[PDB]
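Take a look at the structure set out below.
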Amino acid sequence: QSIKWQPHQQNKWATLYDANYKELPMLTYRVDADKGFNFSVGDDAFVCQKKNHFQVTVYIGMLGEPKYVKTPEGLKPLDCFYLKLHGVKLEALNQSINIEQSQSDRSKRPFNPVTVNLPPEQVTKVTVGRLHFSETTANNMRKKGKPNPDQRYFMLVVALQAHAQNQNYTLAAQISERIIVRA
């Protein structure tokens, strides 16, 4: 059993256009959490340890060659692609949880969107490892032998972005099921 995903805000995505200003076929997108998440039967939810890093692998099939990003303000020239990860609070979906990446020396840096090169007519694989939620979830402690009635959760958002004239546009995004983060 592994983390399940669904599309996230699919009606709010920008689309990619080729050199002839014709819409490209929708790129394929698959998100998988390789490690860091174990399903806990008692909690009926996935659990991840803050000190134990998690890893996410993404498969992006670039169909055709993209040149423009279809934005709300018209077709704009494509600059580059970004892979962005962040957590959201299950009970406050507008609040984000920062993701940190741990280095060789046990130090951690904020995980900013990573540039990704997507050559045309290929499936590009991107593996993002050594990741950490910057926060723990509230109300993890069990009360009796029962799960905390106010147990909070995070959900992980993995989004491909296109950068066009000093702005980013989500082309595809998946959000995970609920996750408990303990320390």
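Chain A is numbered as in Swiss-Prot; shown residues: 349-531, in order.
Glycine is no exception: its Cβ is also placed from the backbone N, Cα and C atoms.
Record note (Swiss-Prot), mutagenesis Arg454 to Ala: Decreased affinity for DNA. The unchanged residue is displayed. With a 10 A radius on its CB, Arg454 (mutagenesis position) counts 6 other CB atoms from all the protein chains.
Cβ environment of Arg478 (mutagenesis position): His401, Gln403, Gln449, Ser450, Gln451 lie under 8 Å away, each six or more residues apart in the same chain. Reduced to three states, the DSSP call for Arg478 (mutagenesis position) is strand. Under the heading of mutagenesis, Swiss-Prot lists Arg478 to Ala and annotates it as follows: Decreased affinity for DNA.
Cβ contacts within 10 Å of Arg530 (mutagenesis position), excluding its own Cβ and spanning all protein chains shown: 15. In three-state terms derived from DSSP, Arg530 (mutagenesis position) belongs to an extended strand segment. What Swiss-Prot says about the mutagenesis result for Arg530 to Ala is this: Decreased affinity for DNA.
Cα-Cα distance from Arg530 (mutagenesis position) to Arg454 (mutagenesis position): 19 Å (rounded to the nearest whole number).
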